[PDB]
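The structure is given below, and queries will be raised subsequently.
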Amino acid sequence: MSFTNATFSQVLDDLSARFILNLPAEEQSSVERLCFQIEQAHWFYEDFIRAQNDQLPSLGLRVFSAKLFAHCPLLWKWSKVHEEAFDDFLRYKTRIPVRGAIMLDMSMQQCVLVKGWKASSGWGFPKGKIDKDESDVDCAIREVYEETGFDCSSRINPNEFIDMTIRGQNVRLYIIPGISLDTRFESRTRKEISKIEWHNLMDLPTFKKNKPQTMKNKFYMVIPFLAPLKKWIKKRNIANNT
Amino acid sequence: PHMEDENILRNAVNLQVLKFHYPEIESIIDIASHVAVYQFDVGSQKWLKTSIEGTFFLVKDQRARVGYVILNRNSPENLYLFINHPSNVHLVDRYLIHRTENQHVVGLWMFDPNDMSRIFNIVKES
């Protein structure tokens with residue numbers, strides 16, 4: 001309800017004062033700290049602000065950073081001398097690799113979401129950090145089996161996924177369609193999640209621009225993946241009927 | 001790209017954002033860099049930490065009321081509370097206790113210790 005009628009310049013005004021403008025003197029001069037807040041501002045824009053206003057476009061980390069710098073003249077002095085040092089850091093920063101899975105039903109209109117125990121823990125896709133010497137596919141299989149009890153070893157495809165760097169994490173969620181709706185999900189392996197329920201894709205905020213956006217339930221790192229997932233399912237239904 | 005004073009310009013867009021969320025805000029009194037919000041449980045048990053954490057804006061209302069806004073870095077749900085009487089705000093260790101709205105206890109942990117006492121002395125003046 002906050003950013004329902006907010007222009008893109010006002011959104012950049014808010015994220016500027018909220019994240020990067022009011023840091024102490026020594027923190028603003030730090031490339032690491034300034035980049036850290038921009039990544040947080042990007043995640044805050046994708047996960048929260050876009051859900052309240054579908055008119056705002058979905059942007060990548062590097063694209064969002066460029067528009068925010070030109071928006072605020074207070075960073076024009078900084079970005080002019082620290083241009084090469086920031087662009088090299090924004091690309092080559094060591095980020096936490098997180099792997100997961102977007103399990104869809106046979107009709108590809110319902111997905112599996114998981115929720116934690118905390119009161120503010122929102123729904124999200126089953127994902128988690130990678131271990132040492134672990135493969136990308138092996139990490140996604142482990143996190144799904146631990147958080148949902150389902151073994152997607154025989155169904156996961158290393159080429160069907162959505163990769164995105166958000167909030168300082170290299171996230172890759174493997175799209176797995178055709179999951180039976182009668183699957184009994186028992187997360188006995190990990191007691192840090194509470195519920196595992198199928199969610200209609202049309203009920204998520206940004207998936208259905210025609211539907212009235214009502215956000216009664218909380219979602220964490222689900223909205224930014226809806227735009228590629230909507231494009232992914234659109235190409236699969238065409239490829240299935242060609 | 002000339003700017004005769006970057007701090008005045010920084011506080012100009014600061015008030016611009018606060019008015020965008022709360023039009024009843026008239027001016028900014030003071031700013032604190034980083035502030036975490038703690039909430040005392042009504043069951044009188046322990047000192048629970050709230051998920052609210054961001055920049056602290058000491059703000060003055062159109063009715064000359066003195067409150068504060070906290071732009072949360074973790075959620076769009078901000079914190080907007082008014083200080084009706086200075087007898088509701090105390091300073092214990094590195095916290096800023098505030099008893100608002102009949103029975104409720106919120107604790108503001110500020111990152112810079114100099115900001116806590118400065119805000120506390122301003123609050124004691126209306």
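Yeah, the Cβs are placed from backbone N, Cα and C, and that goes for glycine too.
Under the heading ATP binding site, Swiss-Prot lists A:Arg167, A:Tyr220. Residues annotated as domain 'Nudix hydrolase' in Swiss-Prot, with sequence analysis given as evidence: A:94-227. Mutagenesis annotation in Swiss-Prot: A:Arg18 to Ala, described as Abolishes interaction with dcp1; the structure shown retains the original residue. According to Swiss-Prot, the mutagenesis experiment A:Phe19 to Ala carries the following note: Decreases interaction with dcp1. Quoting Swiss-Prot on the mutagenesis of A:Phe44 to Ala: Decreases interaction with dcp1. In Swiss-Prot, the entry for mutagenesis A:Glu143 to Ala states: Abolishes the decapping activity in vitro. The structure shown retains the original residue. One mutagenesis experiment named in Swiss-Prot is A:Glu192 to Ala, and its note says Abolishes the decapping activity in vitro.
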Please list, in sequence order, the residues in the chain of A:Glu143 (mutagenesis position) that are at least six apart in sequence and whose C-beta is under 8 Å away from its C-beta.
A:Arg99, A:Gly100, A:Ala101, A:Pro126, A:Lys127, A:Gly128
I'd like the per-state residue tally for the domain 'Nudix hydrolase' (A:94-227) from DSSP, helix first, then strand, then coil.
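For the domain 'Nudix hydrolase' (A:94-227), the helix, strand and coil counts are 21 helix, 44 strand, 69 coil.
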Is there any among the recorded positions A:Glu143, A:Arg167, A:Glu192, A:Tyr220 whose Cβ is under 8 Å from chain B, and which ones, in sequence order?
none
Please name the residue among the recorded positions A:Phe19, A:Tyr220 whose C-beta has the most neighbouring C-beta atoms within 10 angstroms.
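Counting every other Cβ within 10 Å of each candidate, the maximum falls on A:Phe19.
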Round to a whole number and give the Cα-to-Cα distance in Å for the pair A:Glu192 (mutagenesis position) and A:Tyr220 (ATP binding site).
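On Cα coordinates alone, these residues lie 16 Å apart.
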I'm trying to understand the geometry here, so how far is the Cα atom of A:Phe44 (mutagenesis position) from the Cα atom of A:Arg167 (ATP binding site), in Å to the nearest whole number?
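Just about 9 Å between their Cα atoms.
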10 Å Cβ neighbour count around A:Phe44 (mutagenesis position)?
23
